[PDB]
Amino acid sequence: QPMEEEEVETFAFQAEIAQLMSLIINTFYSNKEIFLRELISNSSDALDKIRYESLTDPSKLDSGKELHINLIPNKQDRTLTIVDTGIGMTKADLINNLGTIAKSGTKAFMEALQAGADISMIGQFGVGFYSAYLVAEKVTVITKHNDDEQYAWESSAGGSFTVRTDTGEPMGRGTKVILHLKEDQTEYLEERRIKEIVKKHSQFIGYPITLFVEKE
Ligand SMILES: Cc1cc(C)c2cc1C(=O)NCCCOc1cccc(c1)Sc1cc-2nc(N)n1
Ligand SMILES: [Mg+2]
């Protein structure tokens, strides 16, 4: 094929977010399973936004009426994907929410961690997404909002992330978090383990969750 050109935007994480990610990555914590509760909670919050917006404006559901969460483990590429049909993020929402803007709870949470707090407290500080780095070496976030095109955010930490127009499968609307799992965190690809953690932490979220299991 003739050589194609793709635009990429590399951003530096806000300093405190980068410090938080280094803490999460380089420190042992028990109870790493709470990452899934945090991502399902973000999906539920996003699904609430489209549900309520759609009450006044039904055309907001022209990108899909079904409000749900899908969990997709893939043992072949060692990824766990959390997909929702929530509001999604415009390019600006994506850059603003995933690393460039100082998060209100980062400073207090790092101090709490430095005082020996359990990593499970992360969600209360509004930085729950970053718990993905307890189990993932890289995270890819695909997002599609009704007012913009589909974007792909990615980071392997190291203080930077990239944003580009997504060349993968278009989604109608919502967000997909792809966790590229660490070699010692493959239990999160096992359906029994996923069911255990969803029953423990994510029973009352407000939307149906479907677990897709690859046939053996
Ligand atoms: C840090 C972060 C990462 C992701 C992938 C999502 C949300 C957040 C976060 O902490 N957001 C703060 C609350 C405002 O959140 C939103 C603002 C605009 C759009 C969205 C969420 S949709 C969304 C964002 C995040 N996760 C999901 N599944 N959906
Ligand atoms: Mg909620």
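Here chain A follows Swiss-Prot, giving residues 10-225 in order.
According to its header, the structure was obtained by X-ray crystallography, 1.4 Å.
Even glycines carry a Cβ here, placed using N, Cα and C.
Taking a C-beta cut-off of under 8 Å and a sequence gap of six or more, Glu47 (mutagenesis position) has these contacts in its own chain: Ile131, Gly132, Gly137, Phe138, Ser140, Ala141. According to Swiss-Prot, the mutagenesis experiment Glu47 to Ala carries the annotation: Strong ATP-binding. Strong interaction with HSF1, HIF1A, ERBB2, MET, KEAP1 and RHOBTB2. No effect on interaction with TSC1.
Secondary structure from DSSP puts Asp93 (mutagenesis position) in a beta strand. Among the mutagenesis experiments that Swiss-Prot reports, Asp93 to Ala is described with the note: Impaired ATP-binding. Strong interaction with HIF1A, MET, KEAP1 and RHOBTB2. Loss of interaction with HSF1 and ERBB2. Los of interaction with TSC1.
Listed in Swiss-Prot is the mutagenesis experiment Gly97 to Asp, annotated as follows: Abolishes ATPase activity. The Cβ of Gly97 (mutagenesis position) lies under 8 Å from the Cβ of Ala55, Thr152, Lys153, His154, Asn155, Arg182, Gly183, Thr184, each on the same chain and at least six residues away in sequence.
For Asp93 (mutagenesis position), the number of other Cβ atoms no farther than 10 Å from its own Cβ, over all displayed protein chains, is 28.
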